[PDB]
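First comes the structure, then the notes that go with it.
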Amino acid sequence: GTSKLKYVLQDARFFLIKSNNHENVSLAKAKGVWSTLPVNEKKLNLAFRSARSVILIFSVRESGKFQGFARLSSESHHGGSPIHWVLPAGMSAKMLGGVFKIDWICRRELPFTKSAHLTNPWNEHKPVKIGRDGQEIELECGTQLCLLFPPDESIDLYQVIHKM
């Protein structure tokens, strides 16, 4: 059903994550980690302490789709077991140095054509697919966007609920 999902999304905050390649999103799905640039890492760390749930909604550039969404389970941390991201051009490895732990809520894709009716008040009411990496999505838009994804019956939201 969708009732446990709605409970997880209650009063959540939402952020758009734009990845330049599929490899890093695949790595994030396998390992449960994400790294972003320091300006967004600061925003996510602040948001993590402010909200019951912080949801990252992922989209790979040029893919025309979202690739799923996940909940932050921790603030960013440094050191740790190394990741091995595929770095875009001009992108340093120390710029992606902060690592967040995430729990996937949905690993299924959603095409942008399916969210064309959703606009984001925090980005001038442009379609929610539009935004830079780290753009915050307002609560009602983010909730409805997450509700559009196909259900991921491989994930049990019971463990997610206990971390709130």
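Counting starts with 1 at the first residue shown.
Method of determination (from the header): X-ray crystallography, 1.4 Å.
Any Cβ shown, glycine's included, is placed from N, Cα and C.
The RNA binding site annotation in Swiss-Prot covers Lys18, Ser19, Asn20, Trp34, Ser35, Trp85, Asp133 and is backed by experimental evidence. What Swiss-Prot lists as domain 'YTH' is 12-149. For the mutagenesis experiment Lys18 to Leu (Swiss-Prot position 361), the note given by Swiss-Prot reads: Does not affect ability to influence alternative splice site selection. Among the mutagenesis results in Swiss-Prot, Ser19 to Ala (Swiss-Prot position 362) has the note: Does not affect ability to influence alternative splice site selection. The residue drawn here is the original one. A mutagenesis experiment is reported in Swiss-Prot for this position, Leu37 to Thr (Swiss-Prot position 380), and the note states: Reduced binding to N6-methyladenosine (m6A)-containing RNAs. Experimental mutagenesis at this site is recorded by Swiss-Prot as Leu44 to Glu (Swiss-Prot position 387), annotated: Does not affect ability to influence alternative splice site selection. Among the sequence features in Swiss-Prot, the mutagenesis site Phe66 to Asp (Swiss-Prot position 409) is noted as follows: Abolishes RNA-binding and ability to influence alternative splice site selection. Mutagenesis annotation in Swiss-Prot: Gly68 to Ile (Swiss-Prot position 411), described as Abolishes RNA-binding and ability to influence alternative splice site selection; the structure shown retains the original residue. As a published mutagenesis entry, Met95 to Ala (Swiss-Prot position 438) appears in Swiss-Prot alongside the note: Reduced binding to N6-methyladenosine (m6A)-containing RNAs. Among the mutagenesis experiments that Swiss-Prot reports, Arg132 to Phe (Swiss-Prot position 475) is described with the note: Reduced binding affinity for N6-methyladenosine (m6A)-containing RNAs by 9-fold. Among the sequence features in Swiss-Prot, the mutagenesis site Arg132 to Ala (Swiss-Prot position 475) is noted as follows: Reduced binding affinity for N6-methyladenosine (m6A)-containing RNAs by 100-fold.
Of the chain residues outside the RNA site list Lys18, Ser19, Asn20, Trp34, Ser35, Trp85, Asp133, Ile17, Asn24, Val25, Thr36, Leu96 have their Cβ within 8 Å of the site's Cβ mean position.
Distance noted between the C-alpha atoms of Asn20 (RNA binding site) and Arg132 (mutagenesis position) is 12 Å.
Helix, strand and coil residue tallies for the domain 'YTH' (12-149), in that order: 40 helix, 40 strand, 58 coil [DSSP]. Between the C-alpha atoms of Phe66 (mutagenesis position) and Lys18 (mutagenesis position), the distance comes to 9 Å. Neighbour counts of Cβ atoms within 10 Å were taken for the recorded positions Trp34, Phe66, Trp85; the minimum is at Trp85.
Within 10 Å (C-alpha to C-alpha) of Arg132 (mutagenesis position) lies none of the recorded positions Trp34, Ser35, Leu37, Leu44, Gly68, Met95. Cβ neighbour count for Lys18 (mutagenesis position): 16 (other Cβ atoms within 10 Å of its Cβ, all protein chains included). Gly68 (mutagenesis position) sits 13 Å from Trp34 (RNA binding site), counting Cα to Cα. In this structure, the C-alpha atom of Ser19 (mutagenesis position) lies 10 angstrom from that of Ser35 (RNA binding site). Within the same chain, residues at least six positions away from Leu44 (mutagenesis position) with a Cβ under 8 Å of its Cβ are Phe15, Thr36, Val54, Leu56, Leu72, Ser76, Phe100, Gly134. Note: the Cα of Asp133 (RNA binding site) and the Cα of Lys18 (mutagenesis position) are spaced 5 Å from each other.
With respect to their backbone Cα atoms, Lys18 (mutagenesis position) and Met95 (mutagenesis position) stand 15 Å from each other. For the RNA site listed in the record, the two most distant Cα atoms among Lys18, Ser19, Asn20, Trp34, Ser35, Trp85, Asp133 lie 17 Å apart.
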